[PDB]
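Chemist: Please find one structure pasted underneath; my questions will follow.
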Amino acid sequence: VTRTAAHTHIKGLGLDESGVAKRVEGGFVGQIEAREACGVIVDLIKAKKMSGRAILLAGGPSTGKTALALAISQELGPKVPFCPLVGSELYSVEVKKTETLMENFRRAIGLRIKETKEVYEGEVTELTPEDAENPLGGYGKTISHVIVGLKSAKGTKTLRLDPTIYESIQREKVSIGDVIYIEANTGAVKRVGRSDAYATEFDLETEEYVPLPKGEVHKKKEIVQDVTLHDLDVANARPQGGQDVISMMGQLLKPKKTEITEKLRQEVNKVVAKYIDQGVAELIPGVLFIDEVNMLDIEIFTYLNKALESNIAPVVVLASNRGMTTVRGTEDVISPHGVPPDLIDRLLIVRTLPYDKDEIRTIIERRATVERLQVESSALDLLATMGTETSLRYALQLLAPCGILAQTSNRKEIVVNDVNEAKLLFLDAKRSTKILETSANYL
Amino acid sequence: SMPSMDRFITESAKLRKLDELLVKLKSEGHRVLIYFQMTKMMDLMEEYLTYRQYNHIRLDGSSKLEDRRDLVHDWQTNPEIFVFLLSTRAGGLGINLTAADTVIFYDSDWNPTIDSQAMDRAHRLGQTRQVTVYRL
Amino acid sequence: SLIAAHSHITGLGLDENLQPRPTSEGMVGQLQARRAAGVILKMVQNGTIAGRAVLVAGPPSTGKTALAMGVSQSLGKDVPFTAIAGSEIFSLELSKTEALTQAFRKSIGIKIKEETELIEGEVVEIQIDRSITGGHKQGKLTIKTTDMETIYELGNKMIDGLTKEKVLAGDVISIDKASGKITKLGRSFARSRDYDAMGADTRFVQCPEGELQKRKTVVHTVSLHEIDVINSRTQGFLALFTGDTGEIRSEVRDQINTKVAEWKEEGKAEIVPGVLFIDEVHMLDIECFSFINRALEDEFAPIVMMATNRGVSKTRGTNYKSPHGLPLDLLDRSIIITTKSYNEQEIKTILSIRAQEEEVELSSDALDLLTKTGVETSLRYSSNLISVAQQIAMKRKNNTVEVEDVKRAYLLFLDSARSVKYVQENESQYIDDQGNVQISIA
Amino acid sequence: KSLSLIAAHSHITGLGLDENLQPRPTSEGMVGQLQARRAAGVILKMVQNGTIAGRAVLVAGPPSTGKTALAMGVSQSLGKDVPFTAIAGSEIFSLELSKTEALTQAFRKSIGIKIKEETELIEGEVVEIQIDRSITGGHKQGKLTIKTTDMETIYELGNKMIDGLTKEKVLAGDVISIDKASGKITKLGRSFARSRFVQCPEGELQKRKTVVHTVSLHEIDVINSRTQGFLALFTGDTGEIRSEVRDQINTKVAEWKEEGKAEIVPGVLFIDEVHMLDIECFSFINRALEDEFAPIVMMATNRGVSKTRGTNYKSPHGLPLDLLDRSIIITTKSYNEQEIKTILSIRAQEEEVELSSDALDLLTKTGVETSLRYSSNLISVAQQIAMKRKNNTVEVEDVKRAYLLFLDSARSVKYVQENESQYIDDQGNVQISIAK
DNA sequence: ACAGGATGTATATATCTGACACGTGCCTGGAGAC
Ligand SMILES: Nc1ncnc2c1ncn2[C@@H]1O[C@H](COP(=O)(O)OP(=O)(O)O)[C@@H](O)[C@H]1O
Ligand SMILES: Nc1ncnc2c1ncn2[C@@H]1O[C@H](COP(=O)(O)OP(=O)(O)O)[C@@H](O)[C@H]1O
Ligand SMILES: Nc1ncnc2c1ncn2[C@@H]1O[C@H](COP(=O)(O)OP(=O)(O)O)[C@@H](O)[C@H]1O
């Protein structure tokens, strides 16, 4: 029916109203202390008061680190911006890594704005331009004004435009008998389609047929918009959407990342604070999630120390699975989790713990019942012993070949023989290393 | 991007199922009556009808008493009319609607007494074919 | 288009119970690996699960790339199969994660339903009105069939399609409304007055009858990466061919994912996942593996297949050694298929199939000698010797490869071990690792 | 103005000093560090005098001992219209600029030019608009009635003022501001008529407005280079401005200062984590400090006798000795327990957190035991644990619960070392299996 | 002091009349020249 991929049996942290966690709730099994700590972090994010609070999730492989961050994102809801990331993604070839980190910092602070629009709309009834006296004079356009007659439901208006608006109108290829939509905030013109007041079946260019727009031609409507700070920074750094030459040629050239200056961010902050002061906008801080944080080097860590101390930064969540490893970009610095001690001093570490046989067995039960598979009890116990012997993920990933081998024998139940056949056909890391060690020519 | 009729159709499940059987009902060459309850239950549906450019008229008692005299006459005389909208008690009381069989109830669940007169206006003497009642 | 290395493999050679035949569809031997690949093929064909990694490992010249070619051949049409090598990721205009993202998104196809109208008829009169500079174009087209006759209206691109492949009021054309394609089927009126400004020899077709306009439904498949590149900027369709798509932003991908889910909701489009095959995966950085570990957990992820032929080797970008050259966190979330080396009967059957593919007649003794030298040396060397021996036998004006031709080819063209021995016997004549060589022979 | 949630240094409003540059024990959100605060006050007076250029000051000490807080207090005490540039060390390793070019841009962003100018503005409340149009449209006549609370007048408009009033549509009852020379009309809002909302202006309609401008040297360098527009100040791709366009700016600024048309306002450039710069950057700084148009540079680092980047030897504070010869060093010391308690009380007061005395004693004890920053971070977590139990104040049990839930560095190191088989080490070895 | 049956409320509809609106034909007093 649907598609399942390594997750999506997790819907939330599954906590009570007082913060205590049920053992089996929300798709989670075990990890009670980590779930309660993540609930405290979720409440801290929902308080919307703090800036630059950073935690770190530490533990071994297959212990439930990224599942907790995904559960945090599901608990917060879609109105809070959540920016997933991998530590290898900060190494770009177009811009420096510091700018990529600051862009992903600004991408995690949302904004809700109740803005208003001025709209002229209706069906075009006439289109007559008036020429200039000296067309070849070098200065000034060919035309001077264009008379446009618009007709809507219980209304009719006549408009006199400059050549600037008419240039965008004729760029939209507007004829007589079309329904248009002029937005006065930017001069943008949208051609909705042919009107249905005329014949329909005599066209050859797959158009759509639109009724007459209701209400008057001139209108004022309120639109609720959800944007981030990075959207404003990008739209101001590379200007598009105006009717001038510079914003028109900006849509045609190839886009490229640029080092946004601090002055532009300060001006955008000033304008956004002015919008909030009028009661129009409202700030929604969010979460930045950097997975595999050991891939970063010392320069990004040293810039992260500076960037966490700013007065706008969101809540940062990191994850790592290294014991005591050298930091990348250095030679002698040995630190826990691959994170330097000055950054470790600014964190709050949440420990994650390994599982047992019972938790592995019920996790296999949950993953089997998510994937619409029916497993026998003896096969379930065999898979639980397999998971404790080798790996949890190897037992989880062997469910679908077992189901296929059961289906190819015209059967619905998964039995022990299917699990034995899947053991024979597919290997794991330890048996592959055993084959690699006793082999002739670098297998 | 302007609000899209399709997304308007597909975001409502009742209208989604309504658009399916109407295609084969038109392909059969038939006559359809649909009953309604709210204003906007019959203020959004003719947008869908004009999207399908179906021949339709709307009858309710908010309209004047003169129009009910000739709307029923134009329904019973013209065969090219396809869709006849209605409220509960506006035309389900004494109106001769023997030219159609398929009555479709959008939300007629108010009382069985009201619905028992509703198909009484259609399933009447003079019908020459089978009556298929669809309750949604 | 030419005779290639894996041109003799057409499928996997399996039954309905996924039991591999001993010799079928150009594949011999390797029953467990073929059965496992058939299970993976059924897993792709079901299309209900995402982000599963399969690793194919073994010694060199064993049939990993042959197995991947068999999987891609049995996968069928219109299902994407992206095959890349490990060294294509390192680019000068794209980061490694961006190139890996594009390679992941190229392997998911979107099948879109479309409604079109087909218009075929006989052209009566064309009127085209253009401005003085030729910018604005509009006009009316009068087309007809044997029963009906209609006057249409034309736009800019319809007029541009009519000006090319010039129609001369009596040609029979067919128009697709959604595609916008003009096809001139032929000439039916056969007019008398013809001026010498045209040199075509247009065919005599009949005037079509029946309905002028028909309704048709068409289905086409477009990958996710094409949709991203098209929606990225103004002229993205050229960048689909020139490769000038530099680091598409994440907002584009988020909005495309939401729009694709919306199209799936309305019944307009459906999702057909495919296979991404990364051959020679050991030539990848540690950052690529760290990206793959999180890219496999997404909703829109294909079935990733990797192949390698390394033992406990050094991982690139690190200073330690790992099994297969891959780190253990990636190996935890992968499923390993192991391939075995070949017998002599399998080698003889391989050589016979490759000889039949290259259209070479072989004797029994020549095949036995080729089997013996393919057992002693590698298999690929004895497979390469076949065409050379065929040319040598063709030089003597007989179309049958004999033992003397195989001996001559073995004499002329060397092996790896023979070349290593000849280098080590005369090491002063070659340039050493210290750059010393005796060029004088005295 | 200046939107912000809560910063890590938000409680500091400046250096706590009297008129004789002596530090109070607690003032303006700064606790302790008397000698460092006195030295920073001397440096602030040196910046305020403005007769001394190109002096380098190094702030060194252990981590989490008031180093960035001192520079934050200096930047607060500097006031407005004096440039302050704060960059990290790893921000100059760019892809489109060389390191010396980025350092030159950061140096020239901290020198300002103060220009005062005069202009004529008309700002009032629009009473009535009369616009008559001919059939041919050859000429436009008009009359504009505008008023303040003290005056009333009626104007006769020309053609282009009529065109500039039709554009940016002005109705009756609006409050607008008109520039005569440039022709720019700004709608300040709507006057108090209920039928955004701004009070009616007072006094004269025609007024003289003196505006004091402050332009950095970098802006003049960008503008005077004709290959780039002024949009490079916002997009950021100035792209290695040529050397010969800077001497013209220097000579012109010297000429303007001689003629009395402008004044030079020097500022402070602050480099945080200075140990991440290369040796070439230090060699460039050695000559860039000796210029006349050079600001006062404050650098901060916490390393001690480490390897200088780009070399293969070790040097004190990670800096070579020729740069340390050009600097005067301010040294910070570790904190006492009473100062830790006062700092934690100030941080709890900033976050409007009510603490019991026993909770404050527990936080002070665990701050002496582990870290100041860990005890600072625990307050906001324990507050949310307190709101989970539906009480306002923060008790001892909430602090103990937060201490149990969230670990520190030493406990995490202990848990890693006790179970190092389950983690990935430097050799890439791990044991994911539970049994055997 | 509590239960049970009355109205009260809400939140949509529905039909239907009441007291305003707007639109049109056509004459006599306003406009122009003197
Ligand atoms: N408590 C749990 N309940 C259910 N599934 C879990 C739990 N913990 C881990 N898993 C599963 O085990 C896998 C662990 O991978 P993940 O948590 O993403 O990163 P890591 O491998 O570093 O722990 C995930 O696929 C997740 O679905
Ligand atoms: N079972 C098989 N059927 C057909 N050809 C095979 C088979 N096994 C190997 N080959 C041949 O061997 C070569 C493939 O070897 P190779 O690509 O090196 O495998 P791998 O890359 O996995 O080591 C191809 O020339 C192929 O024709
Ligand atoms: N004298 C002080 N007064 C107020 N707060 C201080 C003082 N010293 C340190 N702090 C606080 O301690 C924390 C760490 O100090 P900081 O100077 O930022 O780090 P570092 O010393 O490593 O540069 C900051 O949040 C700061 O507010």
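Since chain C takes its numbers from Swiss-Prot, the residues it shows come out as 18-459.
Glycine is treated like the rest: Cβ placed from N, Cα and C.
Summarising the annotation, Swiss-Prot assigns ATP binding site to C:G75, C:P76, C:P77, C:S78, C:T79, C:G80, C:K81, C:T82 and lists similarity to another entry as the type of evidence. For the published mutagenesis C:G80 to A, Swiss-Prot gives the following note: Growth defect at 37 degrees Celsius. Where Swiss-Prot documents C:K81 to R as a mutagenesis experiment, the accompanying text is: Growth defect at 37 degrees Celsius. Here the residue is the original one, while Swiss-Prot reports the published mutagenesis C:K81 to A with the comment Defect in snoRNA accumulation. Growth defect at 37 degrees Celsius.
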Chemist: Of C:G75, C:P76, C:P77, C:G80, which of the recorded positions has the most Cβ neighbours inside 10 Å?
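Modeler: Max Cβ neighbours within 10 Å, all protein chains included: C:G80.
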Chemist: Specify all same-chain residues, apart from the site residues C:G75, C:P76, C:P77, C:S78, C:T79, C:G80, C:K81, C:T82, whose Cβ lies within 8 angstroms of the center of the Cβ atoms of the ATP site, ordered by sequence.
Modeler: C:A83, C:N326, C:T356
Chemist: When each of the recorded positions C:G75, C:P76, C:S78, C:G80, C:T82 is checked against chain A, which show a C-beta distance below 8 angstroms?
Modeler: C:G75, C:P76
Chemist: Can you list which of these recorded positions (C:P76, C:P77, C:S78, C:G80, C:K81, C:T82) have a Cβ closer than 6 Å to ligand 2?
Modeler: C:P77, C:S78, C:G80, C:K81, C:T82
Chemist: Between the binding-site residues C:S78, C:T79, C:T82, whose Cβ has more other Cβ atoms within 10 Å than any of the rest?
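Modeler: Its Cβ has the most other Cβ atoms within 10 Å: C:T79.
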Chemist: Relative to the Cβ of C:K81 (mutagenesis position), which residues of the same chain, six or more apart in sequence, are found under 8 Å away?
Modeler: C:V73, C:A74, C:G75, C:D296, C:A324, C:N326, C:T356
